[PDB]
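*Asks:* Below you will find the structure I want to go over with you.
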Amino acid sequence: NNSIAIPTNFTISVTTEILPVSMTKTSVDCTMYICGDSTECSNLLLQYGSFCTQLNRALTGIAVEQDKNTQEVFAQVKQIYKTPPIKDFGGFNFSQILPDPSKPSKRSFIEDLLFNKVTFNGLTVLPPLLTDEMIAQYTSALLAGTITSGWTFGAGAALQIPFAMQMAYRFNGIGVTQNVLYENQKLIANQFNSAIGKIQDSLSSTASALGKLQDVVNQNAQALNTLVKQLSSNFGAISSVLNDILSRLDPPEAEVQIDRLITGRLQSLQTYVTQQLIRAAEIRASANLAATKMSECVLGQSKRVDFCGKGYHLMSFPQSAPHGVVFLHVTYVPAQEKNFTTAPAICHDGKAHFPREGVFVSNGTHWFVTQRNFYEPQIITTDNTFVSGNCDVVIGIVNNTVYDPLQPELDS
Amino acid sequence: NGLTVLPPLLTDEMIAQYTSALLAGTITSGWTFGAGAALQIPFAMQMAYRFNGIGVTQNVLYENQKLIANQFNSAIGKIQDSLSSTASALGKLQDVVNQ
Amino acid sequence: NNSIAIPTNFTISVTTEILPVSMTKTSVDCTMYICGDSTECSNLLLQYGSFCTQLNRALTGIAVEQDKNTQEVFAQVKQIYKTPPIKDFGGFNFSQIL
Amino acid sequence: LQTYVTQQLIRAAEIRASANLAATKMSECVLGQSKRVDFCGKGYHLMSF
Amino acid sequence: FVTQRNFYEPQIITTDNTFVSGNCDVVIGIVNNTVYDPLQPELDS
Amino acid sequence: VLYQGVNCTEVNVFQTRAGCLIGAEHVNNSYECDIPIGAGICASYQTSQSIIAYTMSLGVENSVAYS
Ligand SMILES: *[C@@H]1O[C@H](CO)[C@@H](O)[C@H](O)[C@H]1NC(C)=O
Ligand SMILES: *[C@@H]1O[C@H](CO)[C@@H](O)[C@H](O)[C@H]1NC(C)=O
Ligand SMILES: *[C@@H]1O[C@H](CO)[C@@H](O)[C@H](O)[C@H]1NC(C)=O
Ligand SMILES: *[C@@H]1O[C@H](CO)[C@@H](O)[C@H](O)[C@H]1NC(C)=O
Ligand SMILES: *[C@@H]1O[C@H](CO)[C@@H](O)[C@H](O)[C@H]1NC(C)=O
Ligand SMILES: *[C@@H]1O[C@H](CO)[C@@H](O)[C@H](O)[C@H]1NC(C)=O
Ligand SMILES: *[C@@H]1O[C@H](CO)[C@@H](O)[C@H](O)[C@H]1NC(C)=O
Ligand SMILES: *[C@@H]1O[C@H](CO)[C@@H](O)[C@H](O)[C@H]1NC(C)=O
Ligand SMILES: *[C@@H]1O[C@H](CO)[C@@H](O)[C@H](O)[C@H]1NC(C)=O
Ligand SMILES: *[C@@H]1O[C@H](CO)[C@@H](O)[C@H](O)[C@H]1NC(C)=O
Ligand SMILES: *[C@@H]1O[C@H](CO)[C@@H](O)[C@H](O)[C@H]1NC(C)=O
């Protein structure tokens, strides 16, 4: 009831979070899938009505939504911001994640690692509206805004600010007094630069780290491979092949065999489209989450504990990836605590003093006030504290003597 | 009829270990176990920090601590009596079994 | 344009909120539901191709996700913190919930 | 069986939305202090168990 | 001058607009400049 | 008319990455996405009038004046 542990040191940390944003846009010619363009089957398929048209309408809804997702995630920026020639961001690295001029598509080094580690029977695949090169310009724009101008490019035009002062801001946003940055700038820059360096090794070590993106690539290949394999199925018909039936059984009997192949192939196609509608809803839930983390973690700083990497959130950098996005969340983690005696308030002369910000502690021999998230003791004073009533009502108050910095000047 | 129900990976005892751990962290160490190790802090001070987070000055807790403790203990008493008295509160879970 | 109301007192309140997290993990052998025991019918089902595997795969995906949901909700804590033996919690009583 | 599995995929997607909401409330309301009005029941939020 | 960060409003730099933390040696890019003392008019009463 | 995924050999005429595009005029200069096509191409009715097709501009470029 009188013990508090305060962190005397901390670590900047960089946590890599990976999110799917879009599926491979797909549209299927249901007549070329079912009938193979062989007219005797098409003249049966016409008798089923809207089961021809509405599957292309449903897959067109899915295909357009992949562009809408990718637009909402990356195109949050009002202008294509680009980085100055000078790179003196207070020592903080910014090279492995900014564009590389040697890369043909102007991707960053870490974007190239991600683009390496992730890997027609009436079916058609459609291109994305934004190419990988265009997405790599948006992830450069969001990054060059974030480096040169803080959160301000999310509120209006980008307002430049020196990068050490933007970090001083972002420390001041997590209840650490900004002097803790400036007094440690070289150490904080080294912890950050080292933490970026470990991302390249981490992403190099195993493809199993990118499981969320490798999954959305695998499941669409697995669905289409199964949709193609279902052409090789009888559904009660004499043969799995249409022009074979039309050569053997005479038109009267042929029709009953073909109507099974139509029913079976169509039920397989409705099963595939239904599964893609559900998978597209799961990917949209991920794309809305990614569109939220662009707004809150990149374009801002978030108070939401464990929404934006573990520890207190400082900032994040987006990097593009095949069918998705990767955030490098930068977080402050407190790391080397000591135990201290503490009391909720102190007594001066007949008055209870409470700390204005921070908390009271003692090393066992002296009483100090410290900020809550980093041990930095200050002598307890009439500006560091405020009074609220007599020396009784509080439970566990201690006796002390508060220094009043005006009284030595009133010696004049 | 070829239908089967599989066991969960975490048993209800293991869920009770995790809710115990989350709760004992939350009582002894505030939000700090959501970042670092669980830094101990006295619970009356953890409530003073949480009051300071809603624009109410820390002294409003300590000047009312014995009152605030009785309001909290009474409120938990009403939850325990309410959940004891009627099953009607758990609709959001019972509906998932029924469906 | 010149009136404000300010609270002179408070209540602490406790509000229960309830969220479901897992379905009952359920799985079906599609051959045993559709046919059941008959080798004749089981051979006839092969004419329908992939549906038997595809439906058991979809139920396996749902069934595996229930363990993931439960860990994503509760397994947020790195260590099993233990409540102390002495309850000096400034009068706040947590017996009913510890 | 196709009807049952299709409806269980949709129901399981609704339970995933609820499990992500519960993981979000676990992360913000327990491990922190929400400043998001009426995300944590009525009133200003203090903590949750 | 010092300003609030979201609207240009210059305040004269004073010991109550600002807080001390140690020497200059470690602060990269610090400048010099007077900081005014609001007590000074009554320090010279 | 866009022939999705075709080479013009198989069909003004313009080869895009999306397909052989017919009746539109290729323009090198870049503009907003007025009508989407695919693989960064977009089309519009900018003026004396015909449909044009061009690589879309993602926004006005701006080098922020940081020091
Ligand atoms: C704090 O921790 C870092 C490692 O994260 C270490 O290099 C440094 O010496 C420690 N102490 C100081 C000076 O803050
Ligand atoms: C970032 O670190 C890399 C390490 O290889 C170095 O080559 C690069 O010049 C550094 N960039 C800056 C501007 O700090
Ligand atoms: C604080 O107290 C605990 C228990 O006595 C002890 O294990 C720990 O080493 C002490 N120091 C720290 C790390 O705060
Ligand atoms: C803490 O509890 C012990 C119980 O014996 C008591 O003696 C002590 O005075 C209490 N201290 C505070 C700070 O309330
Ligand atoms: C503080 O000193 C007063 C006498 O001036 C005494 O009555 C009171 O018990 C003391 N309290 C503590 C915490 O020692
Ligand atoms: C405030 O309300 C509580 C009941 O919620 C009551 O016990 C207490 O006496 C009240 N205090 C004032 C200042 O009226
Ligand atoms: C807490 O509640 C339990 C059950 O009512 C009771 O037995 C125990 O004495 C209470 N403890 C305190 C601190 O009031
Ligand atoms: C900024 O960089 C330039 C060139 O290295 C240097 O001359 C100047 O002193 C630096 N100013 C600050 C504030 O560090
Ligand atoms: C401030 O003045 C001192 C001499 O009193 C000088 O040594 C120091 O370099 C000056 N600093 C700046 C940044 O002008
Ligand atoms: C299309 O056909 C021409 C034939 O000369 C060939 O050169 C070209 O590479 C082909 N590919 C496309 C899509 O332009
Ligand atoms: C685009 O540039 C090429 C360069 O070879 C040129 O031949 C062509 O006429 C240009 N088209 C337009 C519309 O300017």
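Note that chain B carries Swiss-Prot numbering, so the residues on display, from first to last, are 856-954.
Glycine is treated like the rest: Cβ placed from N, Cα and C.
Copying in the features that Swiss-Prot gives for the protein in this structure:
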type	residues	note
VARIANT	B:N856 to K	In strain: Omicron/BA.1
VARIANT	B:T859 to N	In strain: Lambda/C.37
VARIANT	B:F888 to L	In strain: Eta/B.1.525
VARIANT	B:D950 to N	In strain: Delta/B.1.617.2, Mu/B.1.621
VARIANT	B:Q954 to H	In strain: Omicron/BA.1, Omicron/BA.2, Omicron/BA.2.12.1, Omicron/BA.2.75, Omicron/BA.4, Omicron/BA.5, Omicron/BQ.1.1, Omicron/XBB.1.5, Omicron/EG.5.1
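Neighbours and distances for these, please.
*Replies:* Counting every protein chain shown, 8 other Cβ atoms lie within 10 Å of the Cβ of B:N856 (variant position).
In the three-state DSSP scheme, B:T859 (variant position) falls into the strand class.
Annotation note: B:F888 (variant position) sits in a helical segment as assigned by DSSP.
Reduced to three states, the DSSP call for B:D950 (variant position) is helix.
Neighbour list (B:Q954 (variant position), Cβ cut-off 8 Å, at least 6 residues apart, same chain): empty.
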*Asks:* Filter the variant positions B:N856, B:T859, B:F888, B:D950, B:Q954: retain a residue only if its CB is under 8 A from a CB of chain D. Output in sequence order; output 'none' if empty.
*Replies:* B:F888, B:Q954
*Asks:* On a C-alpha basis, identify the one among B:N856, B:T859, B:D950 that is nearest to B:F888 (variant position); the candidates are the variant positions.
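*Replies:* Closest by Cα: B:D950.
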*Asks:* Any idea what the Cα distance is from B:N856 (variant position) over to B:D950 (variant position), rounded to a whole Å?
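*Replies:* For B:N856 (variant position) versus B:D950 (variant position), the Cα atoms are 24 Å apart.
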*Asks:* Let me check the 10 A CB neighbour count of B:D950 (variant position). How many other CB atoms are there?
*Replies:* 10
